[PDB]
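What follows is a short report on a single structure.
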Amino acid sequence: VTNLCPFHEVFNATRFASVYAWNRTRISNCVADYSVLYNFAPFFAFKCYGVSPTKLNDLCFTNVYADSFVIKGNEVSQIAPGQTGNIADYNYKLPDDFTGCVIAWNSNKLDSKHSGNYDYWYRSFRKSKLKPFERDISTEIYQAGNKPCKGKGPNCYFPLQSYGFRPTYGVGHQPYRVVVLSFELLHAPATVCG
Amino acid sequence: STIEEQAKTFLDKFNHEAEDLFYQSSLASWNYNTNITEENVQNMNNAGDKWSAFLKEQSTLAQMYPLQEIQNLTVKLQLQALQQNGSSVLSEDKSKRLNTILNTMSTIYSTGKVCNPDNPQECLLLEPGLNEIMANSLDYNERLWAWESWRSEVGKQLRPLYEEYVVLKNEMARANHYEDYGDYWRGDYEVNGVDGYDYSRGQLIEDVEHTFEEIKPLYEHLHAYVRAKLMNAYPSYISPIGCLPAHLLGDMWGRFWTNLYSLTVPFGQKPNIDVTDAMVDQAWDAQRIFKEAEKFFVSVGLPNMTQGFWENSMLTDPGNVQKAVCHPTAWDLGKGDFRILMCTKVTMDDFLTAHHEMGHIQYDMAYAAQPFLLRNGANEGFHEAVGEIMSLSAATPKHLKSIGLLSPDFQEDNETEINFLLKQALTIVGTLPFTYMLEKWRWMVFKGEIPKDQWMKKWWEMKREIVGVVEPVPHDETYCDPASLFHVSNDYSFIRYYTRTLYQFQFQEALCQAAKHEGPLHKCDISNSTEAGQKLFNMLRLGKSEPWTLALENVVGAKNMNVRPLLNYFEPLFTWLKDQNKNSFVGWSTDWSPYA
Ligand SMILES: *[C@@H]1O[C@H](CO)[C@@H](O[C@@H]2O[C@H](CO)[C@@H](O[C@@H]3O[C@H](CO[C@H]4O[C@H](CO)[C@@H](O)[C@H](O)[C@@H]4O)[C@@H](O)[C@H](O[C@H]4O[C@H](CO)[C@@H](O)[C@H](O)[C@@H]4O)[C@@H]3O)[C@H](O)[C@H]2NC(C)=O)[C@H](O)[C@H]1NC(C)=O
Ligand SMILES: *[C@@H]1O[C@H](CO)[C@@H](O[C@@H]2O[C@H](CO)[C@@H](O[C@@H]3O[C@H](CO)[C@@H](O)[C@H](O)[C@@H]3O)[C@H](O)[C@H]2NC(C)=O)[C@H](O)[C@H]1NC(C)=O
Ligand SMILES: *[C@@H]1O[C@H](CO)[C@@H](O[C@@H]2O[C@H](CO)[C@@H](O)[C@H](O)[C@H]2NC(C)=O)[C@H](O)[C@H]1NC(C)=O
Ligand SMILES: *[C@@H]1O[C@H](CO)[C@@H](O[C@@H]2O[C@H](CO)[C@@H](O)[C@H](O)[C@H]2NC(C)=O)[C@H](O)[C@H]1NC(C)=O
Ligand SMILES: *[C@@H]1O[C@H](CO)[C@@H](O)[C@H](O)[C@H]1NC(C)=O
Ligand SMILES: *[C@@H]1O[C@H](CO)[C@@H](O)[C@H](O)[C@H]1NC(C)=O
């Protein structure tokens, strides 16, 4: 009619959150937005394995999910239906039959520090596997030995490391930008169209 | 939930902390070598101390897992590397004394300079001076004086330092639950705990002996021809059936025979090969040089560089404001980065060095998806050889014709081919016997068969026995002739050159057989072939996981070294020298001495 709702805050949002606890954003019950999706920020990948997005505005789904974080530039292939290895099976699991669009693009200039960007943690030691679309903020010292923790030492380790960044790095290991689109539906209007 | 899982998690943390600190050290070293400032040296020292302390900490931590109940054969390799590097063993005072001796030997010897006799106005350093002294300057007396100055008064007062250093290093080797320090060196070539292609430390000596026995006649004929050619130049110091003097090999340190190419080549009427004059007329610069060098690796199929290395990796000398000591080396910056530092001048040798460095960096980029203590060559000589082969197989006249710089009017004359083969074979055959002799003597001394008061005597005796080159002036035991070498001063491993020289011809023969080239081996090119590139890539991405025997068998169909490819390569010059050998002398005797 004469109104709509943009993704203006999806990008251009400055501060992001690490893969330590991937934040969740959601919108509903107002006009969607797909015209300006690909008119800027040249994307490194556009694989939409769920449904082809050429006519994405034609059909609608209520309460779409939008996520954003910064992990790496080479392990983007880990985010895929049915694949493991560090991130993909210990920080942000992906459902087997989930349908959605995965967009990843590079912003090395913006998100790198010449003195060393050392303020983006990530977890590589968790007790077990993860369930589809599961998050966690737990902070407990990791143990893999007979003796208890009682501090750090032999077979006592912190469950967190750091993404040290330097602008002089090569392509692939620089901090890229990852955005994930998702949606669900029950008996309700689809609530986001064009 | 097992010991191997705990070790794997420990390695997981190691393969991040070590990556970070190695990147720090690499940045510091690159900044220092591209920019010389005192604070740069300060951060260099800080990074080095941090790395040493970190390695000491993890070597101390390594006691949690006993090194007897591990079976994965990869975690075992990683933990063995951890135990090998970073473990302080000897007492603090002894280690400090040893490090002080090492620091006070090499730097002082490098900075040592000799002044003009009876003239303190001029005191040339090591970099200038002797380089031109061992050159077209034919003054026998001046060359002998330079040799005496560079040997006698330094070997005197360097002998006690090395005499204590060898004992201290024997103590260190015994302290490291090991046999002699020769065994400690041979340890790097030893890999066990595997079936089929197993190796050990008791095979390399026999392999070296067999290779030298097989190669002796070729060196015999070549140096006999060299002596016959040199008889005309100085018919006043060399007996016809005697031995050559030390200071007439074209270099005080020897180890190379490229200098003597000038007054030795036959058929001087036939012009040599060079494109330096045409390059400037065709307006070639450093950027186009490196692009042309990379085009060959692009064509064979291997991946090329990115928006990184090209933008980085300064290639031009920025005058004198940012002057830097530039010896072309391939830099492994780390964390998905690679760099090259090299002063560039428009010359054939600089182009060849650019090819060498490009091959080095291409290999280093080829192997990158491995843990930290796995990214290296299977053997020490592989890393240099994999670039030496590429550098060698680009100056062939067929390669020049493909490039197009050489005019088609150049004639493919057998005399020109003979001259090119002689030029290559000079260095190739010169580098081997002296290296073997030095290694044999150093191993003999480290093990122990002769006392110090007979050390230099036995040195010169076996030098005359094998090398056949006698010192012009007799030397007492106060001097230290082997100590003149920079690598001897830095006690670096020396068998690497022999190993890489043996391996490069195996690689070249196998690759040319894969490319299916017809004709003499030297006239072999891989410009359009791709099977050779695939066969090499089958190994370049392996790393240190698969042993060297397994990798070499998978590449060339052979489980160890063999001099036969080298003999096949040198067959044409062998035939020419056999034909020329009609008025010469076979063999040499050590009875004659330069001092009557
Ligand atoms: C376990 O610990 C051992 C020793 O403690 C480590 O072995 C060292 O490995 C490094 C490299 O991996 C060796 O460094 C090499 O030094 C050679 C000596 O060059 C001297 O002269 C030049 C001037 O020409 C100087 O600039 C230089 O600083 C030396 O003073 C170099 O020639 C080597 O460079 C080679 O490779 C480059 C590309 O990388 C080529 O471009 C060059 O042409 C050349 O072929 C190299 O830099 C060091 O010598 C080794 N130590 C010893 C005692 O030999 C192991 O690496 C370590 N294990 C690990 C870390 O996993
Ligand atoms: C000895 O230790 C090595 C080191 O871990 C073991 O190699 C590992 O083997 C597993 C089994 O395939 C590999 O898992 C696979 O990884 C790929 C990604 O590369 C993934 O896509 C697959 O789904 C699968 O999970 C693992 O990567 C590999 N590790 C390495 C470093 O290569 C080996 O199996 C051990 N051998 C014995 C006898 O214990
Ligand atoms: C070479 O090193 C020197 C000092 O190690 C660099 O000089 C410094 O450069 C930074 C860069 O902005 C300045 O902030 C400092 O004030 C400079 N200090 C001095 C004493 O000059 C120099 O820039 C380096 N060379 C290059 C090409 O970067
Ligand atoms: C490998 O292929 C390249 C091109 O595919 C060849 O380069 C050509 O060489 C001829 C030699 O007469 C030149 O006339 C052409 O101009 C070159 N091509 C280009 C695009 O300039 C190369 O010669 C091939 N390798 C060999 C050994 O022949
Ligand atoms: C944010 O939007 C402004 C215009 O509103 C634009 O100039 C700027 O480049 C944008 N920033 C990013 C990171 O896209
Ligand atoms: C080699 O460089 C060209 C640029 O001319 C590039 O298009 C190509 O992708 C590079 N090769 C590989 C394997 O990426």
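To match Swiss-Prot, the residue numbers of chain B are left as they are there, and the shown ones run 19-614.
Just so it is clear, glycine is given a Cβ too, placed from its N, Cα and C backbone atoms.
For B:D38 to A, Swiss-Prot lists a mutagenesis experiment annotated as follows: No effect on interaction with SARS-CoV spike glycoprotein. Here Swiss-Prot notes a mutagenesis experiment, B:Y41 to A, with the remark: Strongly inhibits interaction with SARS-CoV spike glycoprotein. What Swiss-Prot notes for the published mutagenesis of B:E110 to P is this: No effect on interaction with SARS-CoV spike glycoprotein. Annotated chloride binding site per Swiss-Prot: B:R169, B:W477, B:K481, in sequence order. Feature annotation from Swiss-Prot assigns substrate binding site to B:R273, B:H345, B:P346, B:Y515; the stated evidence is a curator's inference. Quoting Swiss-Prot on the mutagenesis of B:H345 to A: Complete loss of enzyme activity. Quoted from Swiss-Prot, the note attached to the mutagenesis of B:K353 to H, A or D states: Abolishes interaction with SARS-CoV spike glycoprotein. Annotation comment: Swiss-Prot describes B:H374, B:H378, B:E402 as Zn(2+) binding site, evidence class experimental evidence. What Swiss-Prot says about the mutagenesis result for B:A386 to L is this: Increases slightly the interaction with RBD domain of SARS-CoV-2 spike protein. In sACE2.v2.2; increases interaction with RBD domain of SARS-CoV-2 spike protein; when associated with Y-27 and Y-330. For the mutagenesis of B:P389 to A, Swiss-Prot gives this note: Slightly inhibits interaction with SARS-CoV spike glycoprotein. The structure shown keeps the original residue. Residues or ranges marked as active site, proton donor by Swiss-Prot: B:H505. In Swiss-Prot, the entry for mutagenesis B:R518 to G states: Increases very slightly the interaction with RBD domain of SARS-CoV-2 spike protein. The structure shown retains the original residue.
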Cα-Cα distance linking B:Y515 (substrate binding site) and B:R169 (chloride binding site), given in Å to the nearest integer: 24
Sparsest Cβ surroundings (other CB atoms within 10 Å) among the recorded positions B:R169, B:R273, B:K353, B:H374: B:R273
Cross-chain proximity of recorded positions to A (CB under 8 Å), evaluated over B:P346, B:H374, B:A386: none
Nearest of the recorded positions (B:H378, B:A386, B:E402, B:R518) to B:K353 (mutagenesis position) - Cα to Cα: B:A386
B:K353 (mutagenesis position) - helix vs strand vs coil (DSSP): coil
Max CA-CA distance, Å, over listed substrate-binding residues B:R273, B:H345, B:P346, B:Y515: 20
Site with most surrounding Cβ atoms, counting all protein chains shown within 10 Å, from the recorded positions B:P346, B:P389: B:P389
Residue among recorded positions B:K481, B:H505, B:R518 with least C-beta crowding, 10 angstrom cut-off: B:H505
Listed recorded positions adjacent to ligand 1, that is, members of B:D38, B:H374, B:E402, B:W477, B:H505, B:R518 whose C-beta is under 6 A away: B:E402
Cα-Cα distance linking B:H378 (Zn(2+) binding site) and B:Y41 (mutagenesis position), given in Å to the nearest integer: 19
Other CB atoms within 10 A, centred on B:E110 (mutagenesis position): 8
